[PDB]
Amino acid sequence: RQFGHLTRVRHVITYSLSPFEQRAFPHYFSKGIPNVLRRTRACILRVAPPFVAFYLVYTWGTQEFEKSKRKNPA
Amino acid sequence: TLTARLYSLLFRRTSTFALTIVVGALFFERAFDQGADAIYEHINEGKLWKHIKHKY
Amino acid sequence: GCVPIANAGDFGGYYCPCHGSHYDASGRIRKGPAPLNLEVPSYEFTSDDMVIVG
Amino acid sequence: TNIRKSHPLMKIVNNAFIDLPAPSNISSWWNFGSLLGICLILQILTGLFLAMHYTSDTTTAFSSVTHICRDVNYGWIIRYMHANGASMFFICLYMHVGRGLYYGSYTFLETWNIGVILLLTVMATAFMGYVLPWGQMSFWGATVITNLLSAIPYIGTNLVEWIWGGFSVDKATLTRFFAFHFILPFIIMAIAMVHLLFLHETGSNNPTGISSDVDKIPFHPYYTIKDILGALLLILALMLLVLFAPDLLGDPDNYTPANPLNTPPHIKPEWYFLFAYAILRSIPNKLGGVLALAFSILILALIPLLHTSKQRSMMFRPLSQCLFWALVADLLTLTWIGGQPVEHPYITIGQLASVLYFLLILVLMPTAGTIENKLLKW
Amino acid sequence: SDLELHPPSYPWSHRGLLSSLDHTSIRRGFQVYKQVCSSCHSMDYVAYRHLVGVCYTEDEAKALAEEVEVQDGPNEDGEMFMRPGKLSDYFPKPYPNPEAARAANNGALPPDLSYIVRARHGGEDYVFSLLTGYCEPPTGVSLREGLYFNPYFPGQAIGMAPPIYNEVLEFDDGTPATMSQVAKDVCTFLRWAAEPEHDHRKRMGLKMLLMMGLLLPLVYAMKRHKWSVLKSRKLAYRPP
Amino acid sequence: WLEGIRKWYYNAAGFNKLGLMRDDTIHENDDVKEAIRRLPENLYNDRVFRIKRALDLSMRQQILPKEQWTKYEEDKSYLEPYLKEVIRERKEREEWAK
Amino acid sequence: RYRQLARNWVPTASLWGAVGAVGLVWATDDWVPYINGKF
Amino acid sequence: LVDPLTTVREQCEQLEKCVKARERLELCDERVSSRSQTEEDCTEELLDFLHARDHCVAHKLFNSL
Ligand SMILES: CCCCCCCCCCCCCCCCCC(=O)OC[C@H](COP(=O)([O-])OCC(O)COP(=O)([O-])OC[C@@H](COC(=O)CCCCCCCCCCCCCCCCC)OC(=O)CCCCCCCCCCCCCCCCC)OC(=O)CCCCCCCCCCCCCCCCC
Ligand SMILES: CCCCC/C=C/C/C=C/CCCCCCCC(=O)O[C@H](COC(=O)CCCCCCCCCCCCCCC)COP(=O)(O)OCC[N+](C)(C)C
Ligand SMILES: CCCCCCCC/C=C/CCCCCCCC(=O)O[C@H](COC(=O)CCCCCCCCCCC)COP(=O)(O)OCCN
Ligand SMILES: CCCCCCCC/C=C/CCCCCCCC(=O)O[C@H](COC(=O)CCCCCCCCCCC)COP(=O)(O)OCCN
Ligand SMILES: CCCCCCCC/C=C/CCCCCCCC(=O)O[C@H](COC(=O)CCCCCCCCCCC)COP(=O)(O)OCCN
Ligand SMILES: CCCCCCCC/C=C\CCCCCCCC(=O)O[C@H](COC(=O)CCCCCCCCCCC)COP(=O)(O)OCCN
Ligand code: HEC
Ligand code: HEM
Ligand code: HEM
Ligand SMILES: CCCCCCCCCCCCO[C@@H]1O[C@H](CO)[C@@H](O[C@H]2O[C@H](CO)[C@@H](O)[C@H](O)[C@H]2O)[C@H](O)[C@H]1O
Ligand SMILES: CC1=NC2=C(COCC2)C(=O)[C@@H]1c1ccc(Oc2ccc(OC(F)(F)F)cc2)cc1
């Protein structure tokens, strides 16, 4: 299937502008920083929790290996 | 504007845009090599053979 | 992996100089790191005074 | 009329990479396919150059490689590239597989299983390549791993000895691994051709998981520019390693020639196999460990049947998203464990991580799909 | 045994990302190998030629080569002879095989030094702290004899006698030959021996970083331009 | 209650933020294909649009204003009737062929 | 009903199972007389 | 001729952190020294001593080379 019979669409208007009429980076920081924050707040409670737990299991288990290699008074 | 001058002079004809790029790469190669080299050899003053070779 | 020295060790069999292991005359690891005993291969005693290892 | 559309050869290239209707909204996660192609070309070129200088005799091999690094012109950069290249390939591979899982791309069954095979094939390739220098790790790594096939009852011993071509990993094994390592990338190229051929039947998935026929765009120039950008970033990365940190991802024992009499303190394979090493090491029994190792990879093939969600992609599946990232972190943990010596606490961390892995794929994420379904009144 | 003391991190003149090896230090460090280490330890991957352009002029290197006796291939009669070394000869093996080396060292084989920096975790930091790390056993420790106490070695019992101490050699440049100074210099040479490319690679690193500084925003800008058509577009649904 | 969780989940899912309705997100197997195919002009073009909209937003890594988000209460199952019947039909042909 | 009233591939897959058995046994090389029965 | 390393080692042993591991070594010397039948050594306490000294040494030593 190629452009021409992909699907059937009715009543939709697409307006756009030549790249040479426009800025490459419209309001890049003023819109973009807020947007990136928004994006991160959205995902961090899904993504970050596991990696926290990794860091912890790795912290703990690395130091449990430390301790067990030492001597204790007995 | 400068860019206007450049467009009409160099970039409009595609044969010319190419001729620009090969010639500019030539001067860029020489320039960039020479400058980055000097940057490295100043960052590493004294430590290179080419800095100490006068002694032998 | 080093070569045990024969007729030596706490167990009068094999003592590794390396990480200090002690094999008996049976080759069995007695005192040291060496995970398991010495490696017992496949032999057959062809003649009364001949042996084949392989 | 127009050559790009008619000519038998150009038509294909046009249909494949210029006028291909791509979704408007594929993310950076769809970069990886092209990048994998680059990885593959990269290895073949750097590989070919190395092979003009290397020898696969036990006696000459270690030194022939170091000869590349000392006396061949630019041999050093080429060699380090082919080695960091192998890492970049596995990064690209695991990212690529990630996207498959999260966005439900695996619904494209033929594409997907070809892909599993690509993975296996690249795995074989890199396993055998790592042996080629004949360092301590190369040798003892290849020995331990190939020996697992000994645990196959009835035929194990015979089978491993036939692979070796003798009674240990020795002269005959290295020479044949060189041969295999050379021809395998070629076969990978064809399989990859086919991988694409099937993808081109459906076109691409996208992050919404929702059909995108109402908003496709010609591949060129949107995705030509974007792949190039990605390739730059891959090159940035590759060369950062080669030029700043060439040994960062390797083991130093591989600078010590292979010695059949002195076993290294900790034997590990390359990092890209560590998760599977750790699963294998968790099982007491040796055939158990083998079948677990095989299943940790082949399970990829089953994931299509384990899909429960009425939605294709995890974009709108919060519970599934959490579980997905759990699996990812677990694989980071499995990797950590696999790089560690078999002692407390790591033995038990590893066992847990191994359980968690299979638990997630076979029970938890299926369930979550279903819980989500009920939360949506379907 | 099965303990720690992993090396601390000494601020080598070549630790820095864009920092080259100190070539004067390499020259001194060669001397340290030549006069001290080369009695026990091979370095099979260096030839006299490799010193040229690095720490020795071409004829200086030739002088150093001529100083050694090397065997050469069969003459007319079909006999082996000895000759003076050339640039083309590799730095000579101190014994004709490993078993010979063992007999001479109480059964321990001294590792070749070609890659030693590279084939030990910690590299220069490890090796430096090894040479300068020799101490008297702690209370309760008794080592088999001819194995020495060194906290930086695996197991702490090393079959190498402390090879390094003040005025152990004389420096061409006349730098104060203190123990720490000679351990630094030999380490520097040992890094170079393991990785001749260190300087070239670091130069390229710089040029790669520079080109990428140009090319990454450039191509990124190209991307945004093409895609601006799409980024800007506004959609309108208009059923009758 | 059950409904308290379902409402939280809906907002978490977040398809509403792109102005999609639940039925827009259903993965298209053969049954679903057919249900869509039986949609009347109004309902079909509406879907076409909602998805154009969402896809264009996905591209931009953007969402709608909250004012514009699909409300939990207002989200009708436009597709279920068409689909329930497509499936009833299939189940029938299955039955028959045994 | 009508599948189960298939199961006509059971006697055909019986003969295909002997082809699989005998085939693996031929390709791989005692109690068959003559052939290998007399090594 | 004085090795600047033996200088700096002495300077580093001044530090508070070092003195604490020095105490740990002292206590262990008594303990192992005074018994005739047990199996302890003081490797552990020595090693963490050297660790504290040597991280200190590293910072300073190189200046004077
Ligand atoms: C308590 C103390 C101890 C701490 C431990 C505890 C941990 C607690 C914290 C939790 C940490 C774990 C959770 C992860 C982070 C939180 C979530 C998050 O990432 O939110 C992003 C979140 C995701 O957005 P979204 O819309 O929800 O979904 C993303 C889309 O799917 C697609 O987005 P798109 O299509 O718009 O494309 C852009 C996208 C593209 O995303 C991708 O393609 C993914 C990967 C590519 C990165 C981006 C392209 C740049 C190329 C990178 C490589 C080039 C060389 C540089 C050197 C590499 C560095 C080592 O870029 C990103 O999203 C950046 C995230 C990349 C994260 C990579 C993870 C690091 C690996 C570490 C492994 C652990 C071992 C360490 C060993 C060290 C190494 C030897 O959104 C944003 O932040 C906005 C996205 C736009 C980017 C903003 C600006 C960043 C610049 C990007 C380029 C550089 C990225 C850095 C890469 C490597 C750094 C090391
Ligand atoms: C000479 C011997 C070489 C043998 C191998 C063959 C190589 C081909 C070319 C080599 C010489 C370099 C000259 C380049 C020709 C000029 C390119 C061009 O002519 O076409 C550009 C494509 O390049 C772009 O995008 C470029 C952006 C992406 C980066 C790709 C650039 C390729 C670099 C050339 C490699 C040189 C090989 C050296 C090997 C020793 C088109 O871009 P635009 O659509 O904005 O222009 C619009 C047209 N206007 C401006 C004239 C109105
Ligand atoms: C789906 C059901 C799941 C059940 C699985 C339970 C286990 C029983 C299965 C047994 C069959 C095993 C044959 C496949 C090999 C799997 C192991 C594997 O990944 O081997 C690769 C080589 O790839 C190779 O050897 C493969 C190269 C090309 C061969 C193509 C194989 C076709 C299968 C694909 C299925 C879609 C080597 O990786 P390693 O070096 O061992 O990894 C190092 C880890 N320490
Ligand atoms: C035998 C194979 C075994 C199984 C394969 C496992 C795969 C290994 C994993 C590698 C990473 C795969 C990436 C998965 C797809 C990314 C999905 C994603 O980007 O999700 C983001 C959050 O992003 C983020 O937060 C992006 C951060 C990326 C995190 C880096 C990954 C760490 C590497 C671990 C290596 C062992 C949310 O995006 P969406 O739901 O699309 O919504 C977009 C906004 N509306
Ligand atoms: C069919 C043609 C293929 C060409 C591929 C096009 C590459 C497109 C991307 C380029 C990335 C830009 C960064 C490159 C930095 C180049 C800087 C530079 O001059 O470095 C080179 C080494 O760099 C390097 O060697 C760095 C090069 C990194 C490119 C690796 C990617 C391609 C893999 C090649 C594997 C076969 C040599 O510098 P010097 O030795 O000082 O030589 C002085 C000048 N002649
Ligand atoms: C035997 C050994 C065990 C150790 C295992 C170690 C490795 C994995 C460990 C931990 C991962 C836990 C992930 C839980 C975080 C989920 C809760 C949360 O923080 O975020 C929820 C997401 O909702 C939701 O997703 C709803 C909550 C449902 C989450 C399911 C938790 C299952 C995680 C897997 C545990 C193995 C809310 O966040 P958003 O909806 O993004 O909105 C944010 C603003 N409210
Ligand atoms: C013979 C008296 C020697 C001289 C002179 C030098 N070294 Fe040595 N070294 C020797 C032996 C027998 C061994 C093996 C030690 C063992 O425990 O088995 C070594 C070892 C080294 C090592 C390896 C450290 C490790 O982790 O394995 C290094 C880095 C080393 N030697 C360096 C070295 C240097 C720099 C010398 C001159 C300054 C030097 N050695 C002299 C025997 C002898
Ligand atoms: C998927 C593609 C490939 C991968 C993943 C790959 C992987 C590897 C790996 C991991 C090594 C060990 C690198 C090292 O640490 O030294 C290696 C070495 C080698 N590879 Fe490949 N390789 C690939 C393709 C090729 C091809 C096509 C050739 C030759 C035609 C080749 C030739 C070599 C040679 C000669 C070596 C030995 C030199 C060296 O160790 O660097 N490779 N390969
Ligand atoms: C040599 C290795 C591989 C190469 C060269 C390769 C190549 C590609 C390319 C070019 C694409 C299209 C671009 C993209 O969507 O990223 C792609 C897509 C895909 N590949 Fe791969 N691939 C490889 C390995 C794999 C593996 C291992 C899997 C799965 C285990 C896989 C599954 C897929 C899937 C499902 C898609 C479709 C993604 C989508 O459209 O959403 N591939 N591959
Ligand atoms: C918590 C109880 C209080 C007393 C113990 C306190 C110490 C901390 C808890 C762990 C105790 C160590 O005791 C135990 O040792 C064994 C042997 O290495 C390891 O455990 C492992 O044993 C073997 C390893 O070959 C595996 O078959 C087994 O499946 C696994 O659990 C763990 O390290 C730990 O479960
Ligand atoms: C076809 C294709 N469809 C889609 C996407 C993205 O998603 C939409 C579909 C793509 O990114 C791509 C793609 C794939 C490879 C590529 O560059 C090559 C080509 C060939 C090559 O060598 C090889 F051996 F493989 F032939 C190495 C890299 C460029 C583009």
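In order, the residues displayed for chain D correspond to 2-379 in Swiss-Prot numbering, which applies throughout.
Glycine is no exception: its Cβ is also placed from the backbone N, Cα and C atoms.
These features come from Swiss-Prot:
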{"type": "BINDING", "residues": "D:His83, D:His182", "note": "heme b b562 binding site"}
{"type": "BINDING", "residues": "D:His97, D:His196", "note": "heme b b566 binding site"}
{"type": "BINDING", "residues": "D:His201", "note": "ubiquinone binding site"}
{"type": "VARIANT", "residues": "D:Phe90 to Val", "note": "In strain: 65, 66 and D"}
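Here the features listed in Swiss-Prot are placed on the structure.
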residue	record	Cβ within 10 Å
D:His83	heme b b562 binding site	22
D:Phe90	variant position	22
D:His97	heme b b566 binding site	20
D:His182	heme b b562 binding site	21
D:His196	heme b b566 binding site	21
D:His201	ubiquinone binding site	15
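Screening the binding-site residues D:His97, D:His196, D:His201 for a C-beta under 6 A from any atom of ligand 8 leaves none.
The distance from the Cα of D:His196 (heme b b566 binding site) to the Cα of D:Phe90 (variant position) comes to 17 Å. Cα-Cα distance from D:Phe90 (variant position) to D:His83 (heme b b562 binding site): 10 Å (rounded to the nearest whole number). For the residue listed as 'ubiquinone binding site', the nearest neighbour among the binding-site residues D:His83, D:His97, D:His182, judged by Cα separation, is D:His97.
Distance noted between the C-alpha atoms of D:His83 (heme b b562 binding site) and D:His97 (heme b b566 binding site) is 20 Å. Between the alpha carbons (Cα) of D:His97 (heme b b566 binding site) and D:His182 (heme b b562 binding site) lies a span of roughly 23 Å.
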